[PDB]
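Chemist: Structure provided below as structure tokens; questions to follow.
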Amino acid sequence: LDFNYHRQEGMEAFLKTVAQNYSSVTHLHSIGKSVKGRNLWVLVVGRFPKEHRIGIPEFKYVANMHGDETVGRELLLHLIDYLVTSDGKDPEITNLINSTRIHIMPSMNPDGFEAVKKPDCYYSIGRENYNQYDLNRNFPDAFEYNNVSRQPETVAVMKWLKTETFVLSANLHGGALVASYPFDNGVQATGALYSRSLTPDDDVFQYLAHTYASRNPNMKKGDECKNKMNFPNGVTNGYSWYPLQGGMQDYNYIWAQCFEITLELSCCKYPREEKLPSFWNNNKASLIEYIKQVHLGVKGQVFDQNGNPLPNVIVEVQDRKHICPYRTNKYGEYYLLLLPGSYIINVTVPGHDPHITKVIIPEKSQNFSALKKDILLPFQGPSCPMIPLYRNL
Ligand SMILES: *[C@@H]1O[C@H](CO)[C@@H](O[C@@H]2O[C@H](CO)[C@@H](O)[C@H](O)[C@H]2NC(C)=O)[C@H](O)[C@H]1NC(C)=O
Ligand SMILES: [Zn+2]
């Protein structure tokens, strides 16, 4: 692709075309429409695109939810191309594109983007959805009723997040240059008084933020954005930054069972075209190294003694119980991003004693797949109200 901006027509175009020229390993669809009839295109890239496949983890990149934050819109289109055209020629990337099913959403709020005609670094007519709402302040909140008009895009995504067993994510932003991990909101129980809101998996989230930023020359600088605040190593907790109520990152992790972190890829929210090559350049390796992380820890499926995948069962590590507990999918498989170390998973099938099953998670993988571990229970065999769970917790 070319390195200029790609409003709706041309970006859409690109996509549809990538659709044709590479149908063997791509699939484009739409999880919904803006409040303006604009399309929420997603492009999946995988060995067998179009259908989740037991074993291969699902991965996404949502970007442009803030109208005016354009770098990510463009990085995702360009990431897209990279992958299709690297497929087959570059081995490592090919091994990856094989081993995973990558879904890309270049622009969750296109009405916002289109809206601005006079580009700018700190403010604009875009950002908010067409009803002036902040799409990253519009999701259910596990901390304090975010009673607000759920918007088309917000909803489209919620359902979409339901359509697949997404394992690892990251929604792109501009306006700062840092990688923010959860929770973006908090409670004393999580340590709001220390100006920090930690997750059961703060270590994997930290490792994940660092993964991405360590690979961004500037994001790594820490002392980078002028009119903005800066961070060390380019990573930070959401709360230690700014308690964010009703954000997608928190949602994905609470109710959607997947890990999302926020990538703040540019100081200047809507930079000049001439700068994209550089933006592509200072992010390339970071997008790839991040996606690649969808293979941390273990995965597998769970069956009863008649070798039948029991879905909806709870499978989580001994001391990592989630507010809304992680269950298996319709295929009874389970995915748990974890760091190198020895674990104990408690398989608790409804109305049963939790089943122990121990696993040592390697310490360097030679392939692009998590550790596989199937569970045979020695017997036989709705999510959570989207209401502030942690509050009264
Ligand atoms: C990665 O997946 C690709 C799928 O495109 C594999 O390559 C193709 O494999 C088919 C087998 O049905 C061959 O007929 C094609 O010639 C291959 N396409 C080309 C030229 O790349 C590839 O072998 C896989 N590599 C792995 C498993 O690492
Ligand atoms: Zn933003």
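Following Swiss-Prot, chain A shows residues 18-398, 408-419, kept in their order.
The way this entry was determined, per its header, is X-ray crystallography, 3.0 Å.
Quick reminder: no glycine exception, Cβ is built from N, Cα and C everywhere.
So Swiss-Prot has the following annotated:
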{"type": "ACT_SITE", "residues": "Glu281", "note": "active site, proton donor/acceptor"}
{"type": "BINDING", "residues": "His83, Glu86, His190", "note": "Zn(2+) binding site"}
{"type": "DOMAIN", "residues": "21-311", "note": "domain 'Peptidase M14'"}
{"type": "MUTAGEN", "residues": "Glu277 to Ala", "note": "5-fold decrease in substrate affinity. 22-fold decrease in specific affinity. 104-fold decrease in catalytic efficiency. Greatly reduced heat stability"}
{"type": "MUTAGEN", "residues": "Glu277 to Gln", "note": "2-fold decrease in substrate affinity. Small increase in specific affinity. Reduced heat stability by 50%"}
{"type": "MUTAGEN", "residues": "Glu281 to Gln", "note": "Abolishes enzyme activity"}
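Help me picture where these features are in the structure shown.
Modeler: In the three-state DSSP assignment, the secondary structure recorded for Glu281 (mutagenesis position) is strand.
Taking Cβ-Cβ distances under 8 Å and a sequence separation of 6 or more, the neighbours of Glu86 (Zn(2+) binding site) in its chain are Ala80, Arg144, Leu189, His190, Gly191, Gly192, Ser283, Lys286, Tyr287. DSSP assigns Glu86 (Zn(2+) binding site) to coil in the three-state reduction, placing it in neither a helix nor a strand.
A simple way to gauge crowding: the CB of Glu277 (mutagenesis position) has 27 other CB atoms within 10 angstroms, across all the protein chains here.
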Chemist: About how far apart, in whole Å, are the alpha carbons (Cα) of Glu277 (mutagenesis position) and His83 (Zn(2+) binding site)?
Modeler: 17
Chemist: Between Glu281 (mutagenesis position) and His83 (Zn(2+) binding site), how far is it from one CA atom to the other, in Å?
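Modeler: Between the Cα atoms of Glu281 (mutagenesis position) and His83 (Zn(2+) binding site), the distance comes to 12 Å.
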Chemist: List, in residue order, those recorded positions out of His83, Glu86, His190, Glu277 with a Cβ under 6 Å from any atom belonging to ligand 2.
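Modeler: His83, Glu86, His190, by Cβ distance under 6 Å.
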Chemist: Check the deposited model and tell me the whole-number distance in Å separating the CA atoms of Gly398 and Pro408, where 9 residues are unmodelled.
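Modeler: Unmodelled segment endpoints: Cα atoms separated by 18 Å.
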Chemist: Out of these binding-site residues, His83, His190, which one has the fewest other C-beta atoms within 10 Å of its own C-beta?
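Modeler: With the binding-site residues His83, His190, fewest surrounding Cβ atoms within 10 Å: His190.
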Chemist: When you average the Cβ positions of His83, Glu86, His190 for the Zn(2+) site, which other residues in that chain have a Cβ within 8 Å of that mean position?
Modeler: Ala80, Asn81, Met82, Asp85, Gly89, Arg144, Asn153, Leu189, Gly191, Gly192, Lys286
